[PDB]
Amino acid sequence: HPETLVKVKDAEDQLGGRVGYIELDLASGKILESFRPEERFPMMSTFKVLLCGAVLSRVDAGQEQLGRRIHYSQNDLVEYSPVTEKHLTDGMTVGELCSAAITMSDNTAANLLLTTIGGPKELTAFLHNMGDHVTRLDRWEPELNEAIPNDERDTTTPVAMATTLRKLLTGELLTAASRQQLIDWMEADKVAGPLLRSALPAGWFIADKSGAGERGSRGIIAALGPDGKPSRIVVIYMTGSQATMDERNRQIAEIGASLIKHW
Ligand SMILES: [Ca+2]
């Protein structure tokens, strides 16, 4: 809707820097609206939905096991690890690790999962394998949220991310069981309050994952819809701004309020 596009362009002037936007029909895959659709933005924690996508994929192939118990040391714990910092002696399962990464953006969990598959380039090779020759993860947490200007490392484009998420959520890549699991994790997202969720009305469904970076980087990928079912995929990204994480949060919630108003 033209109005939401006007509000995205307004968000950019307000925040400074760059804002990327795309709205996609879940069933058709049709692009409804867009802004800087083919430009690169640092992925940030949003990549974790792609990681667990890769992981579930190996489970589906009988190569991985969600119940498999992984162990780690205190040197594995990097910044921000609400869950993993609790289970140093326990260990955690691939499942619980994926649950931590998506529902809590646990950075250490994400690192552990990355190891199970061989790291950044392996995740990228997964992306490349499924038709996404644009998205790329190069580093680990937390260096990947660095978002240096004009650095194509750990970046994606709105359209690239949006269509990849769609393939993961609805395609024939992942079994039904795994497609359900991945969206269950995203619906159980607990660290994305002041974004799309804060504009979402009662009755509406939302499965999402947010991200925060340096240099005012901020992002979110979501599957949302009314009537308790998802029907569109929304992807928002921003970086290069000096505005605080609130003025950024507020601009995302507003973009959200607008996509809902002109549904
Ligand atoms: Ca502008």
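Note that chain A carries Swiss-Prot numbering, so the residues on display, from first to last, are 24-286.
Determination method: X-ray crystallography, 2.7 Å.
Just so it is clear, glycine is given a Cβ too, placed from its N, Cα and C backbone atoms.
Under the DSSP three-state reduction, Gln37 (variant position) is assigned to helix. All protein chains shown were included, and the count of other CB atoms within 10 Å of the CB of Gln37 (variant position) stands at 16. According to Swiss-Prot, the natural variant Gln37 to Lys carries the following note: In TEM-2, TEM-3, TEM-8, TEM-16 and TEM-24.
Non-local neighbourhood of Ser68 (active site, acyl-ester intermediate): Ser128, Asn130, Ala133, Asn168, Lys232, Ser233, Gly234, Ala235, each in the same chain, at least six residues away, with C-beta under 8 Å from its C-beta. Taken from Swiss-Prot, the feature active site, acyl-ester intermediate covers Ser68.
In sequence order, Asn130, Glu164, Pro165 constitute the residues six or more apart from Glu102 (variant position) in its chain with CB-CB distances below 8 Å. Here the residue is the original one, but Swiss-Prot notes a natural variant at this spot, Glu102 to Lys: In TEM-3, TEM-4, TEM-6, TEM-8, TEM-16 and TEM-24.
Here Swiss-Prot notes a natural variant, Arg162 to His, with the remark: In TEM-6 and TEM-16. Around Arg162 (variant position), the same-chain residues at least 6 positions away in sequence with a Cβ under 8 Å from its Cβ are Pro143, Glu169, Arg176, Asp177.
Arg162 to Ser appears in Swiss-Prot as a known natural variant, with the remark: In TEM-5, TEM-8 and TEM-24.
Residues or ranges marked as active site, proton acceptor in Swiss-Prot: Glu166. Here the Cβ of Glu166 (active site, proton acceptor) has 12 other Cβ atoms within 10 Å, regardless of which shown protein chain they belong to.
Positions annotated as substrate binding site by Swiss-Prot: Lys232, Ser233, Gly234.
Here the residue is the original one, while Swiss-Prot reports the natural variant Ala235 to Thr with the comment In TEM-5 and TEM-24. In three-state terms derived from DSSP, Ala235 (variant position) belongs to an extended strand segment.
Quoting Swiss-Prot on the natural variant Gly236 to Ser: In TEM-3, TEM-4 and TEM-8. The Cβ of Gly236 (variant position) has 22 neighbouring Cβ atoms from other residues within 10 Å, across all protein chains displayed.
Of all the Cβ atoms in the protein chains shown, 14 others lie within 10 Å of the Cβ of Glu237 (variant position). According to Swiss-Prot, the natural variant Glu237 to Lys carries the following note: In TEM-5 and TEM-24.
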Inset, instruction - Starting from the Cβ of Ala235 (variant position), draw a 10 Å sphere and report how many other Cβ atoms land inside it. - result: 19
